[PDB]
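Notes for the one structure printed next.
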Amino acid sequence: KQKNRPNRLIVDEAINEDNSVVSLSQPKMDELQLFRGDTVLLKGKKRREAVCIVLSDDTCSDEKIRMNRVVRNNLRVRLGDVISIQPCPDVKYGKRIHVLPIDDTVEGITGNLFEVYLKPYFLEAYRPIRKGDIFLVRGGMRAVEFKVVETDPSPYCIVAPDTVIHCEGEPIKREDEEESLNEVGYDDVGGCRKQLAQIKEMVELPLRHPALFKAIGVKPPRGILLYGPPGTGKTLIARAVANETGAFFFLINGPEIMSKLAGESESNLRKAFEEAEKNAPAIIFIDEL
Amino acid sequence: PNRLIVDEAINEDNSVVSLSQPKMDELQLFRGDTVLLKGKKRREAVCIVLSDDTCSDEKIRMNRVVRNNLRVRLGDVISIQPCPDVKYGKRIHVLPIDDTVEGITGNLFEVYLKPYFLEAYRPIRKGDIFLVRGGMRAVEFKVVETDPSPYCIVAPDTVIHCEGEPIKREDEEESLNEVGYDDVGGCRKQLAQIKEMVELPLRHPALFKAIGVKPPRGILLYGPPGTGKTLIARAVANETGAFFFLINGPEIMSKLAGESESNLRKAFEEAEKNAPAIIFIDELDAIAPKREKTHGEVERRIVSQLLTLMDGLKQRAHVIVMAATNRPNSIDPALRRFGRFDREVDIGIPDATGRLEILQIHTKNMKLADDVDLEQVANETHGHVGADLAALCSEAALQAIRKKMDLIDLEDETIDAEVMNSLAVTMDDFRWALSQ
Amino acid sequence: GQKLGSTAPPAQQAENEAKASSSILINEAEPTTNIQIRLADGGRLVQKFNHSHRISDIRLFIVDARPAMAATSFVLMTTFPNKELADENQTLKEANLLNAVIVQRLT
Ligand SMILES: Nc1ncnc2c1ncn2[C@@H]1O[C@H](COP(=O)(O)OP(=O)(O)O)[C@@H](O)[C@H]1O
Ligand SMILES: Nc1ncnc2c1ncn2[C@@H]1O[C@H](COP(=O)(O)OP(=O)(O)O)[C@@H](O)[C@H]1O
């Protein structure tokens, strides 16, 4: 189409809740000659990689590539960034595999995490996994995070029915650049698409392309007022928007502010704005304005 | 000498100045002459003189660009002398002024200088500072070298040098980034009165220091929000070189119940120093709401404090107090008393004509697509006020940037000029904004 | 030395200017217009004495003026709406040149 080297795509929200799945528009797969189940290799930021399976999408847009937060993270990318998708016909069913849960995701529960999570998860699915990726498994009224420690056939391998799965005692630590899939994302908000869409574009440039307004004379929005009954998800939305754009999020709560003595209240107010500007881009959320 | 009084400008072109046929006829200045203009403290400037019909024979319509280089405000006098020696140029060295480039990278020449001089035959003097709009901003350039010397007319053969360093803004040199009359649209009648009242006291201090006539000391601007009251006020301040001091309602009423009055007072104090000064009180209904609107002694101690400072304002140390509010009812009747805000200017919402003007003012730095019909846009924004249109414009622009942005146009890293200069806002962009 | 672009290219022309002027017709009976001719031939300032003449005259005039001009193609303009004197046929009155400054552009 001229410059995009036909494999550079923009990361859009996922439609299929499966983490191993990513979607492209058919007219896009044909161009890249991939198959309705072809296993692809995605390259993101911080020179990270992910191995996913591709399916066609009637609602997907030619330039964009749908994928859920799990993959989006593994790739060290946010909605709106760009990645390079590439065919990966060299993937081979894996011999052995060693994964380990993350400390905070298993605290409280005990027992065989294998037969309760890892087994039903990989079972006859044929999930292509890379080394270092972090996947999530839901069940037992919670979701456990697992980090692929080692794959037999080295960088990546497809967990076949004969693949030996090792999950030897120990819960590893969560690193700095590795967010919890327990954090709030747009996938945790339902019943708002229209409004969630308005807000997304409003903050898109100011929060994703700060530099822009540095060299521009145009005025971006500063304050956004979210109105609706209580429990509608406003707090949820604001927090979801912050994370989903990697922006600093500072919370001010009406009652909190009003519980203090007058001067203290102001103090706190300017403190919030102060701390916010130091870690910009930021989103200050006043709950119960 | 036929020295003229400087007035308003009519074509946004900087290099041009206007007189009346009657004025030009007397000195043989012909419909295009590269007239010379001398003025304040070591300042001159060469400009193309056209002619206007609505201009008065004694006044010369020029823009803030000239005016500033001429170091003069609207109302001063100038000696418009024909400049015969002005000859096409061979080379010129100009440099972008820091504060007007910080943000943009890339070749300025290609984006600004070129389209600006291209087959225009613009006559420029040394040291002059011209304004070039585009790329959603307006860069300022300083002429530091010419060849021919002193001045010249940039021709399609003149070489243009854009040496590697952005210079600084000398503090004797005002920015065109500042508010001015050309930034206000739709307010003609009212913007007229204000100038008329403030004129003498702000412009001719000495006069009152010799006569016993009472000058206007307190002007009250009404109107809904976004009408341009703060705008108007600051404009008049710059336009008349008068000291401007801002006092904001919330800011005052946020302080302690003593620190507040402390400020109101320190405010008037520092204004009496730099007079002629304009003290703008924004959101006066916040500091002095009508009688029944008050609840505590503190709220009342401040309103009173303000009334006093007003009465204390003597003819000597002339400063004019302007305050904006959303309507009469708002304010405390006491502020109306002869000696205080006895001068009231109502600034309503723009009409289809007015709206048009404002929209052009807020697009002067952007590239409008030929399919853009602002007059149409003006026609479907009834209620809308200045701020609404100004914002509407930002939305259009932003909407356009969002479109051509995903194309992976270098974004997220410090900006590139040419990139911004191509991006054009389509009538669809406004259409989208409107439906928001 | 120099470098290229997109544009174009002794004292006895006191006679050239004389013959340029003596080339004229000036209907005593007819109204005047004077013209400021900006010769592209440099910062060559020119003074006219026309009275409702046509652009062919301005053209022949420049030709009478500078020798080179006699062979070089160019167009005449009005700066600031910057329009280019299109039909070089029309009387100065129709074009609204009446006491104007026509600049020469080498095309
Ligand atoms: N639109 C929604 N979609 C999914 N869950 C929601 C939604 N709105 C509210 N919730 C749930 O209820 C809680 C209400 O959260 P909150 O955002 O704080 O409400 P509000 O700010 O509107 O008072 C959320 O944390 C979430 O678990
Ligand atoms: N009449 C106008 N002409 C051009 N711009 C205007 C006008 N009125 C408002 N604006 C724009 O909207 C903003 C509103 O400014 P402001 O003066 O602070 O409004 P107000 O005092 O009525 O609340 C201005 O900074 C300006 O950019």
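Here chain B follows Swiss-Prot for its numbers: 23-458, in order, are the residues you see.
Looks like X-ray crystallography, 2.9 Å, at least that's what the header says.
Keep in mind that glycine also has a Cβ here, set from the backbone N, Cα and C atoms.
Among the mutagenesis experiments that Swiss-Prot reports, B:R144 to A is described with the note: Loss of phospholipid-binding. According to Swiss-Prot, the feature ATP 1 binding site maps to B:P247, B:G248, B:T249, B:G250, B:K251, B:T252, B:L253, B:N348, B:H384.
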Residue from B:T249, B:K251, B:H384 whose C-alpha is spatially nearest that of B:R144 (mutagenesis position), among the binding-site residues: B:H384
Listed recorded positions with Cβ under 6 Å from ligand 2, out of B:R144, B:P247, B:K251, B:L253: B:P247, B:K251, B:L253
Proximal but sequence-remote residues of the same chain as B:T249 (ATP 1 binding site) (Cβ under 8 Å, at least 6 apart): B:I369, B:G370, B:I371, B:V407, B:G408, B:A409
DSSP-derived structure type at B:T249 (ATP 1 binding site), helix or strand or else coil: coil
Cα-Cα distance maximum in Å, computed over every pair in B:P247, B:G248, B:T249, B:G250, B:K251, B:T252, B:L253, B:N348, B:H384 that the record assigns to ATP 1: 24
Other CB atoms, at most 10 A from the CB of B:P247 (ATP 1 binding site): 14
Cβ-Cβ distance under 8 Å to B:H384 (ATP 1 binding site), same chain, at least six residues away: B:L411, B:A412, B:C415
